[PDB]
Amino acid sequence: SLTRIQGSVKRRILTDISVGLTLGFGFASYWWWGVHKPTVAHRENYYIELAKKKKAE
Amino acid sequence: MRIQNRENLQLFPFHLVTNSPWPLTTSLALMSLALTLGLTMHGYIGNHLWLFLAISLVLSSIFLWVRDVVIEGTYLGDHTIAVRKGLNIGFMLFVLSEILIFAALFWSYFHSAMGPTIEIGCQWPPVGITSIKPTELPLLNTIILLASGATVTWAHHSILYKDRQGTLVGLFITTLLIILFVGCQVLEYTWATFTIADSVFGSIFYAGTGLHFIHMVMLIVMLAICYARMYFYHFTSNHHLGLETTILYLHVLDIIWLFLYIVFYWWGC
Amino acid sequence: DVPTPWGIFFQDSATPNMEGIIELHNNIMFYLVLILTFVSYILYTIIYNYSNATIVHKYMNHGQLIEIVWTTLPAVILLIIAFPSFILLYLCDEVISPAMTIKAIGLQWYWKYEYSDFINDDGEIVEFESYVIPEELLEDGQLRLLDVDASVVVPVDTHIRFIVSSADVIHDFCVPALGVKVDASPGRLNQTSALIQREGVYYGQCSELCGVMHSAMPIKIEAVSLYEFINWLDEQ
Amino acid sequence: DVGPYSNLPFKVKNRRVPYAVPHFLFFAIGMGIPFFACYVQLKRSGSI
Amino acid sequence: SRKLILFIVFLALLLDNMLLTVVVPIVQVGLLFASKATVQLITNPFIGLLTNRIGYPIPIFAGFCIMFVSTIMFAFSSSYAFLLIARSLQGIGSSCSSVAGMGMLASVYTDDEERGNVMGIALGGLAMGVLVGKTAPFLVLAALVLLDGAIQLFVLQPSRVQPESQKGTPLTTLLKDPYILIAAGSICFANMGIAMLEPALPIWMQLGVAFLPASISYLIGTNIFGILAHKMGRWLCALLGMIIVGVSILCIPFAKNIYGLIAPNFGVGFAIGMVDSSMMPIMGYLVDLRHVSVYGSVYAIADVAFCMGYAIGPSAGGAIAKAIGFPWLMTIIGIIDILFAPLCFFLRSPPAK
Amino acid sequence: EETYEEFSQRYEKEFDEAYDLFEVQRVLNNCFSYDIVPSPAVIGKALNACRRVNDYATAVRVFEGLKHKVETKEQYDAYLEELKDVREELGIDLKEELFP
Amino acid sequence: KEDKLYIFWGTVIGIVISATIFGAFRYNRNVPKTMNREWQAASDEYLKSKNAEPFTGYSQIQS
Amino acid sequence: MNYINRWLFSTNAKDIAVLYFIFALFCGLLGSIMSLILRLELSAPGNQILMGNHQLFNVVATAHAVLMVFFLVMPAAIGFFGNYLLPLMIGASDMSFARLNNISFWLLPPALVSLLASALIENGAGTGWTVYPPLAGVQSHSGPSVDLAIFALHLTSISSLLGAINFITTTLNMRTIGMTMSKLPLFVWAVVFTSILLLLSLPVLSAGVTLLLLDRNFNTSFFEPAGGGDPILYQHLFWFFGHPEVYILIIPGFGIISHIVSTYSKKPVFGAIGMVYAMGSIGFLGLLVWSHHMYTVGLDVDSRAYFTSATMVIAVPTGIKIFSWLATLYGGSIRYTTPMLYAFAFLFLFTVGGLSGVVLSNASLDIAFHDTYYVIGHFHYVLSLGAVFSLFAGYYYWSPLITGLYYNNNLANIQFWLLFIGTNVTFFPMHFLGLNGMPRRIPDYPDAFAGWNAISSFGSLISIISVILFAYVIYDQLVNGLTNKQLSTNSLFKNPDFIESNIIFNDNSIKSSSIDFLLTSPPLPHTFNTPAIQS
Ligand code: HEA
Ligand code: HEA
Ligand code: CUA
Ligand SMILES: [Cu+2]
């Protein structure tokens, strides 16, 4: 019934670890798919254009 | 604690030292020694009689500490079983620290012995430096040290069987068996072919066997104060901590010399 | 390359080693950002919920499962970090056939460059000394405390081995874009290797302290083509 | 004589010169010595 | 390059003695304590033949994996038969790792002067396991070092089966030689006394401070006398080592207190270190002088002579301690160790072939 | 390791042996320091314990701690419709009826 | 409530003083000849001819 | 005469701690003014305050390093908090060797004189803090400056060794009747584990410094490569001291934080045995790594791989302490007083400054960060924001008990926020300057590094104002401090609970877990006549 409460803190702990890791993974998957990979792409597309100019010459 | 007149005596077995002036005077002597040695080595003073006053005042300051250490133990009578254990733990933690200075000097030997540079043509003891033969006077010193390690065991086992003539004679023989070590090793420094400045080899050989020289003057002093304090009836058959510290200090120096004789004098190639 | 005024991040690369360095740093920053966000969220929860509270749980003090989870989980992160670090340490070096050698000796407050090959029968080895241009004698547009009078000129797409030593005290050869940082100690030779993929100018500065003129000792590397290098080597 | 102003090496209350002068001079010397050192070594090397 | 092999062998010997000695913090007890040593004693000669067939690096990491899975089966084992099986697989992994690692240090370091120094460093792992908190830092340090080893051995360069170019002498031909056996007997009779002293010491007489000085002295002794044994001659070092082991063993019955055992224990451990680092390189020397150079079976024989003491020690030592007692046992092992020491002079110059 | 039906017997036995106000407040302070909320039987013993030592403010402050220990509002009103004959016999008034 | 205002308006008058002290060491500076706009525009042409910072940006202009 | 026999010829352990505090305040003021001199020169490009002298810039950096590694953090964390609190926590009357405590104090004022006289007789000693051999010879520094500066590192070494032996000898046999060595508080374990490293590290430093002296003045050539030596040997013989040293500065901080986390959050510490084992592991693994300061000197390829592996392992024990502090602060009630503000600002900034150490541990990544301002930004987040914050928290925690005079809360909070803001402005753009490529130990820089150097010169002027406000807080503590206990309820050591009435609380006020806060507050000269009893 409503007069039998046994565990309250443990559910809070299991929620507060399973949100501080999802938030951590969200704030780390913007560093590797919005800051890092387009820079490597820009670096590579600069190098697949310097070689073609020398091939033309 | 329920003994009858217990309030009149101290309720914990630890020593409350009276107020003494010697920590300040030791620091004021080391101030003078540090500044005078920093200055006379670059001009600025000239006369070399201030450095000698500084060293003399330092050594007299330690001697004046050890007087008040003796009077508080044989006259006032404040050395219980706990305080003796504290002093033994303390002395062991200085012997351990004085070992680890020799570890750095041994590691300064193996970092050059194994892997010498190109400036020295790659060779230990290098060309033009004749080493010291280890079948000469460095045998005599080793056998004198092994004998001195054996004679003090006849002195610590004669104070427990209550024989007075048999503690004085052994300490006398040991005291003349450390003076001969210094006399032999000052003759091996005047009949050598290479100095402190003649290589990295002549610079590390006179810096690991020169600290040992200073460490063995201390045994001559510590054994003089152990013969003289036994002649004047300060040692009982169960309360003597001056002998126990001089025995532990001698044996460590013997073991250190047996590692300064296989690494420094024999092993060269 | 040149430093930028309000910089936040690395200079641009011209060597595979610097690209590996950048990729490994961007791999580590992922896990460090995850750990910092987890710790900051736990302190935010502690401040928002359990500040000036009536109920104190003063008997939750043992733990048995949770002390294993904060002992094994950082270890897995260390193994995942340690795999590409060892691959980058061993893999990217001079495995096959360096094609040149330049000796860069560090004197007191200037640099001395010897191109050890191209030797005549009499010992006519090409050699120069690089100094810093003072502020009073600068021309219009030159960079202060980085621009030299003689620059090290190398070809592109060629493995270059630098052998670094010194004559007075401990120096340190640095070109930041190329990924070269090796000491110059006065009794031993050290070696690094560089491969340059595009033309340009590359600037650098000394690192290990040497005395009063530590801030005026630049390094400048030009990467010309092969024809310009042959035409330059027949003039010096 | 055990009390709240007994374990300190300096006297604080019932004093002729008020405590503000010894409190201020301590910090004044502490933040004035390393400017004197720079002044001496600047004047010994030519520059003003 | 060449130093990572030394790291791998040091960690292999460390894990060997850690999983052997440290079982209690981390008759049935006589059979259970000696379950590892006898199965290691049996399966040691097989790995010496296996390394000539399939090569050096694969049995090392196979032994590491077998040791890991056997420890994790030992972690939650309750029945007696499964526990005996688990400790048997622990022993058979630890038999592969040490033999193949010591053989590969013998193979890579061809120069005679460097081999003694490197094996003097490598044998120092046999006392760090005796000395060794939470221990999870040290396991992940080991995991990182073996990850480096696996990257260099199996990833950057491809590895085939690759059998050796030369065919080694068989085990019986090695056993017919007198020199290898009489070299192995020095290690066996040196380690026999320190093997038997451990179970009878709770009978005569806190626990860690009695064993600590030997672990302190062993590292210093092996790392110093690995280098200096080349100039002094290895036979002289073996003779002096057996003499000091005998004298320090007879020093124990005159001691009547726990604090009086500190000084002879040093005189044990340093001495047995000077037994080991002198005599284990020279076996690999002898095959280079008289036979064909395959180093697997010879170090298998050396590991047999090392583990014979730990196999025979406690079971016979308890029976002798119940029969006669501690001081006569120490007296007879000391006289045996002193009496063996004259005949080690014979290894001054063996006849070449 | 302790279960609900052992907690709700041990704290009844502890509440039925206190002799002073210090002891009643001591047992009441560490009863509200676990993960288990107190049973309605334990709180009914605590008010008789507060009646024997003759204190009024402690008998009010028990009901104020239930509002912080209990997760929701419906459970708090489920606690107050069963602890009602205890309140209207001893005479305890809640804080929200006094407005102090 | 009347103490947090005191702490806030004590921190503000701790930040305002340091700004006025640092401003006094900012007017009286030794400005070298290179820190001018007509000198940092000549450097951009040299950094443009010898292609430098291809990927991100080059700009030495900071007045 | 009674002045002399009680404040100059002393035996009492608690009366030397106040002298240590007065010395540490002076030696932390001098270095901070020296740092303000450096940061006012590194402001805009050119030669601003020092006219053209690149000497008297390196001298100021060297003397700012030495005065706060050796003369501020160690005397505060060993003399003021170790000599005073450890006998009261373990329950002893005084220390075991009291005259050695007196000499360990009085060796330091002769060490200040030689260091201040190493900057007036000559050009000076501009060798850096690490006194490397081939620069500090007789070809660059030919005078009595380096010699008098390496004699100031001998006296401090003797003082630290004599203090450490006293600390180890006292806690072994001078405990009370019912304490084994498993019921000790955590601060005693911190002092023990720093005192073991002080034994095991200082002989190597003394040997290396003495051999440098013999190379300078007795022409011995240990480290000169024209006679058969290497400078790199000295680097080994320095850094074997160097990395134990930087844990000696931080282990006594940790335990202090634990007490505050145990007090103002009314919960015991989560897993104390795990914490003492973690401190033991950190202390042991600080001796097996020293060569990560030297990755560019030309080591082997199989030796860098060992020192990358053995350096990242130290992250595992520190995480146990951090997460146990979070688990201690989790469940309980938190009241934000001025020690807990510094406690909360230590658990976040030590993490930020310590996560940069994992980036620098790799040998591949150290090629881009060595001798660069990233290192400076790494170790200032941990030294200035990890140790000094612990010192301020310890002062604001234990000063009403020692002194008997309370302090104004509002001014302490203003000081804390000014320190926080100014120090976070100062050392954060150093990471950007490091990533762009600015080297270390340079007075003048290229014009690209200007803008961030304008911002890091602004936070120092904020922090000096906080130091002056701290001086006024001490003055307001000493004068009219009896009347500063009714202004705020911060003076209460612990708050009333929910069921605990005020009338009951005034009778039984102090609830503790140590002997410290139940003493009369001036502590008595002889504080234990009859022994203490623990079950
Ligand atoms: C103040 C004391 C102190 C402290 C605490 C540390 C901490 C560490 N230091 Fe040391 N270090 C110094 C003193 C100190 N250091 C100094 C003074 C310098 C400058 C050198 C000078 O010029 O003389 C230096 C520089 C320095 C360098 C750069 C050397 C160079 O310039 O090339 C390195 C790199 O290896 C290093 C190593 C480490 C590491 C790995 C830690 C680690 O202990 C940091 C640990 C912190 C954590 C990791 C937080 C734990 C949080 C967790 C939740 C764990 C999560 C797990 C993962 C991250 C996997 N330090
Ligand atoms: C001991 C640790 C420490 C501390 C406290 C500081 C303090 C500061 N340091 Fe750092 N710094 C170092 C570590 C430290 N530093 C080291 C080791 C070096 C030498 C590097 C080298 O030689 O290569 C160095 C050098 C150094 C430089 C010169 C860099 C170089 O020349 O290459 C600079 C310049 O920006 C700098 C920055 C600062 C600043 C702005 C402060 C400011 O925080 C200064 C203001 C001080 C305070 C904010 C605290 C005041 C303290 C007290 C008054 C409290 C007393 C305590 C009690 C009451 C219990 N430091
Ligand atoms: Cu030249 Cu640095
Ligand atoms: Cu470090």
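We number chain E the same way Swiss-Prot does; the residues here are 18-43, 129-234, 247-319, 329-476, in that order.
Even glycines carry a Cβ here, placed using N, Cα and C.
For the mutagenesis result E:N34 to T, the note given in Swiss-Prot is Abolishes binding to dihydrotetrabenazine. Abolishes serotonin uptake. In this structure, E:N34 (mutagenesis position) is part of a helix by DSSP.
Quoted from Swiss-Prot, the note on the mutagenesis of E:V41 to A is: Abolishes binding to dihydrotetrabenazine. Reduces dopamine uptake. Counting only residues at least six positions away in the same chain, no Cβ atom sits under 8 Å from the Cβ of E:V41 (mutagenesis position).
Secondary structure from DSSP puts E:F135 (mutagenesis position) in a helix. Of all Cβ atoms in the protein chains displayed, 19 besides its own lie within 10 Å of the Cβ of E:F135 (mutagenesis position). For the mutagenesis of E:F135 to A, Swiss-Prot gives this note: Abolishes binding to dihydrotetrabenazine. Reduces sensitivity to tetrabenazine. Abolishes FFN206 uptake. Abolishes binding to dihydrotetrabenazine. Abolishes serotonin uptake. The structure shown keeps the original residue.
Quoted from Swiss-Prot for the published mutagenesis E:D214 to N: Reduces dopamine uptake. Secondary structure at E:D214 (mutagenesis position), taken from DSSP and collapsed to helix, strand or coil, is helix.
E:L225 (mutagenesis position) carries neither a helix nor a strand DSSP state and counts as coil. There are 23 other Cβ atoms within 10 Å of the Cβ belonging to E:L225 (mutagenesis position). While the structure shown retains the original residue, Swiss-Prot records the mutagenesis experiment E:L225 to A with this note: Reduces binding to reserpine.
The serotonin binding site annotation in Swiss-Prot covers E:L228, E:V232, E:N305, E:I308, E:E312, E:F334, E:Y341, E:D399, E:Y433 and is backed by experimental evidence. Sequence-distant neighbours of E:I308 (mutagenesis position) (same chain, six or more apart, CB under 8 Å from its CB) are E:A337, E:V391, E:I395, E:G432, listed in sequence order.
One mutagenesis experiment named in Swiss-Prot is E:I308 to V, and its note says Reduces sensitivity to tetrabenazine. Largely reduces sensitivity to tetrabenazine and slightly reduces FFN206 uptake; when associated with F-37 and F-433. DSSP assigns E:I308 (mutagenesis position) to a helical segment in the three-state reduction.
Same-chain residues at least 6 positions away in sequence with a Cβ under 8 Å from that of E:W318 (mutagenesis position) are, in sequence order, E:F449. For the published mutagenesis E:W318 to F, Swiss-Prot gives the following note: Reduces binding to dihydrotetrabenazine. Reduces serotonin uptake.
Here Swiss-Prot describes E:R357 to Q as a published mutagenesis experiment; the accompanying note says: Abolishes serotonin uptake. Other Cβ atoms within 10 Å of the Cβ of E:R357 (mutagenesis position), summed over all protein chains shown, number 22.
E:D426 (mutagenesis position) falls within a helical segment according to DSSP. Non-local neighbourhood of E:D426 (mutagenesis position): E:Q142, E:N146, E:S197, E:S200, E:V201, E:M204, each in the same chain, at least six residues away, with C-beta under 8 Å from its C-beta. According to Swiss-Prot, the experimentally introduced change E:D426 to N is described as follows: Abolishes dopamine uptake. Abolishes serotonin uptake.
Cβ neighbour count for E:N34 (mutagenesis position) (all protein chains, 10 Å cutoff from its Cβ): 20.
In sequence order, the mutagenesis positions near E:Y341 (serotonin binding site) (Cα within 10 Å of its Cα) are E:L225, drawn from E:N34, E:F135, E:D214, E:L225, E:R357. Taking the C-alpha atom of E:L228 (serotonin binding site) as reference, the shortest distance to any of the mutagenesis positions E:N34, E:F135, E:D214, E:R357 belongs to E:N34. When the Cα atoms are compared, E:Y433 (serotonin binding site) and E:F135 (mutagenesis position) turn out to be 10 Å apart. For E:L225 (mutagenesis position), the spatially nearest entry among the recorded positions E:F135, E:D214, E:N305, E:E312, E:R357 is E:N305, judged by CA separation.
Across the structure, E:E312 (serotonin binding site) and E:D214 (mutagenesis position) are spaced 35 Å apart at their Cα atoms. Within 10 Å of the Cβ of E:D214 (mutagenesis position) there are 13 other Cβ atoms, across all protein chains. In the three-state DSSP scheme, E:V41 (mutagenesis position) falls into the coil class.
Here the C-alpha separation of E:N305 (serotonin binding site) and E:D214 (mutagenesis position) works out to 25 Å. Overall, the recorded serotonin-binding residues E:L228, E:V232, E:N305, E:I308, E:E312, E:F334, E:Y341, E:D399, E:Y433 cover a maximum inter-Cα distance of 20 Å.
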